[PDB]
Amino acid sequence: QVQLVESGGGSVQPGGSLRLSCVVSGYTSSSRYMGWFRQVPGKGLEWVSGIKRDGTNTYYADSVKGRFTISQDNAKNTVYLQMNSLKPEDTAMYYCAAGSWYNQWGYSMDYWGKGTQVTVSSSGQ
Amino acid sequence: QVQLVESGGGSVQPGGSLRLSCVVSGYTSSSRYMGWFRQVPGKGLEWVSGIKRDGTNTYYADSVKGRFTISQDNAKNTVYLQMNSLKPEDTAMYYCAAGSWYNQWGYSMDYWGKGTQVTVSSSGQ
Amino acid sequence: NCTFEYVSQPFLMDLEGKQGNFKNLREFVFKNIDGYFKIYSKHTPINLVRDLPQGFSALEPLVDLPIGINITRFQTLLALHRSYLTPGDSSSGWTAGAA
Amino acid sequence: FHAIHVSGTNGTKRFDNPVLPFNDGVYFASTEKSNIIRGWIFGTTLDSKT
Amino acid sequence: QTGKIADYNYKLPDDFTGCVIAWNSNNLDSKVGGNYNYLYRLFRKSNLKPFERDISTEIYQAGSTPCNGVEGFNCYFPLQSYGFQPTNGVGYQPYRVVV
């Protein structure tokens, strides 16, 4: 019923910038929460960021304060993640998930997407 | 802490009969007031009937006289609405509410139930 | 985004005489209880410097506004002469009276 | 609190418009042959959030 | 009484003297696409005083994450919108109240 499609992955030199976007299609809105997650090979998922439609309950992981910047485009049903000054640690396999963070009840990441990859290296991917 | 359970609705030809039962659970009582309200789609709630725990200054709307009868059973903590001479406008959503009708103060409709539908039609629901 | 506006006949201007040090002692009592802002006040004609004499005055109620706010802090408003046209030390600033 | 401009040229500019606590209520007295006192403002955080 | 409304939105004094009137408004306040134009306070640091209004919208810190600003975790916008779908059970339909 619902599909998440990512885009914007690749490789960049340390201290660079990137832009990971993804579009949802098949969710009846109300209280969309779209959240970016990273997977470091050999570890579980780590919250990258998240945001609700117009609720602006944004989350940024502690170590990445400032490096990321999340944004939305509700008309296009899309969520954007700007990244600046990629340190070598940031290399990881990135996803965005859709759910619903009702304030009174809690958050559930109902659906997950395909994914893109971010490579911080001195010679590219 | 409380629950109201409705049952007994459905569909019948004009001029038929029915009986809708609403069970109450969770009141210390004293001055229980169980009533039925009617919801016509595209409109608001309307009074149908109401009865106390033995008080018996019952209510019936102006256009609803005669057809409908109200009964109670404190042992089972239940109230019933006998439906007779179903004229077509009686097709609506019936809801049982519970509260307290004090002589001196007034009434409040504290709790509402799940409700059930009634269809006065020539071909059933 | 505001919820209550109100006007009425004024009560501040009841001055007496012309050239006393301090002549009119106006007292107000402000009390915010249960969403209800009660304002009492009374005026006494008294001529003295360094006022608050030793007399007794019963304050009458003026208004009770149904505001419904919290109120923990307050401030007084003073009409201040603007010193950019006055005879006295008029360059850019301000001058006050004696109240 | 004073609102007395006049001085002896040593130090002028004596007035008082401080922000004061309200607590349980206030008694406010005013002595003036003029209209300098004009009213009051009440609140909790007097910026825009209340 | 105690609850979300009786604590964070609208409170009556224990010595109230007056009449509460309430009637269903499903025919003027719920829309097929959803009437999200009615709001209620869901978090607040302390209960209101009687007849005390609060129209603040500062972010409420629900957890232990100091979150001055929009960013932060377990930090919620204090208001919440009623989902008055006309298909809601009467228990969740709108109700106009005059006190």
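We're sticking with Swiss-Prot numbering for chain C, so the shown stretch reads 165-263, in order.
In case you wondered, yes, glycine gets a Cβ from its N, Cα and C as well.
According to Swiss-Prot, the protein carries these features:
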type: VARIANT; residues: C:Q183 to E; note: In strain: Omicron/XBB.1.5, Omicron/EG.5.1
type: VARIANT; residues: C:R190 to S; note: In strain: Gamma/P.1
type: VARIANT; residues: C:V213 to E; note: In strain: Omicron/XBB.1.5, Omicron/EG.5.1
type: VARIANT; residues: C:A222 to V; note: In strain: 20A.EU1
type: VARIANT; residues: C:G252 to V; note: In strain: Omicron/XBB.1.5, Omicron/EG.5.1
type: VARIANT; residues: C:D253 to G; note: In strain: Iota/B.1.526
type: VARIANT; residues: C:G257 to S; note: In strain: Omicron/BA.2.75
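The closest partner of C:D253 (variant position) among the variant positions, by CA position, is C:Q183; the full candidate set was C:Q183, C:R190, C:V213, C:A222. Residues within less than 8 Å, Cβ to Cβ, of C:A222 (variant position) and separated from it by at least 6 positions along the same chain comprise C:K206.
The Cβ of C:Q183 (variant position) has 6 other Cβ atoms within 10 Å, all protein chains considered. Taking every protein chain shown into account, C:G252, C:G257 are the variant positions, and of these the Cβ with the most other Cβ atoms within 10 Å belongs to C:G257. The variant positions recorded for this entry are C:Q183, C:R190, C:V213, and the Cα of C:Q183 lies nearest to that of C:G252 (variant position).
Close to C:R190 (variant position) in the fold, though at least 6 residues off in sequence, lie C:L176, C:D178, C:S205, C:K206, C:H207, each with a CB less than 8 Å from its CB. The two recorded residues, C:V213 (variant position) and C:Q183 (variant position), show a Cα separation of 13 Å. Each residue contributes its Cα atom, and for C:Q183 (variant position) and C:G257 (variant position) these two points are 27 Å apart.
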